[PDB]
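Student: Take this structure first; my questions come after.
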Amino acid sequence: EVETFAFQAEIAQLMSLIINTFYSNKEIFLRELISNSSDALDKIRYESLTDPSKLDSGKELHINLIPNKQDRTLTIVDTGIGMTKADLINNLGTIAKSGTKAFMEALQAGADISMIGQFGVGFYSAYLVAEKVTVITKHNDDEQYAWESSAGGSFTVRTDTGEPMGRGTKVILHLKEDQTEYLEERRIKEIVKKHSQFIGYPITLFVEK
Ligand SMILES: N#CCC(=O)Nc1cccc(Cl)c1
């Protein structure tokens, strides 16, 4: 059973701007997703400070980067607080409507796409490099769900019957044909060292056979 939703007009406009604008500095997508993961890890850590049972779904707080050249996917896994179904539908837990409004004024007032994260909509920079994005998520207060969009104005949400996650979020980037450099180990290492050197959680770059 799959539910199909329309993006809010303002979010559809944000996504088409990211996809259509000529902008060479695409590598910032990874900084933005890692920062989102760090934010989600901060949230579950804070909750566990007064309620240790919040970590019964997993004590380890970490970020994994998993390239797969056969599937042409880059997966960013974190064990953060995760998202409920309501969070997923409500623009993946963001205030994307007002964030987009602010972001798009900044773009006409000088800024560039790389500054997207300051407006709370950094997730959508995934469409700089991905033709399709799948988000698998598990929050302590809900079931495991899969969100998916190839842009084009709609997304789907379904109950996820795949591998149970315990707690957290998995962003699966189905990369564009000309963006496979972000599956190469030395390119990912360079980007993490350049933009994410001070993230306070272990970032593990998986290797392939
Ligand atoms: N807001 C707004 C419009 C805008 O320029 N968005 C944009 C464009 C290219 C890349 C990114 Cl990451 C974002």
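Following Swiss-Prot, chain A shows residues 16-224, kept in their order.
Cβ coordinates come from backbone N, Cα and C, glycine included.
Straight from Swiss-Prot, here's the annotation block:
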MUTAGEN   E47 to A  Strong ATP-binding. Strong interaction with HSF1, HIF1A, ERBB2, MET, KEAP1 and RHOBTB2. No effect on interaction with TSC1
MUTAGEN   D93 to A  Impaired ATP-binding. Strong interaction with HIF1A, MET, KEAP1 and RHOBTB2. Loss of interaction with HSF1 and ERBB2. Los of interaction with TSC1
MUTAGEN   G97 to D  Abolishes ATPase activity
Student: Can you give me the Cα-Cα distance between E47 (mutagenesis position) and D93 (mutagenesis position) in Å, rounded to a whole number?
Tutor: 13
Student: Looking only at DSSP and grouping its letters into three states, which state does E47 (mutagenesis position) belong to?
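Tutor: In three-state terms, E47 (mutagenesis position) counts as helix.
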Student: Measure the Cβ-based neighbour count of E47 (mutagenesis position), defined as the other Cβ atoms within 10 Å of its Cβ.
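Tutor: There are 21 of them.
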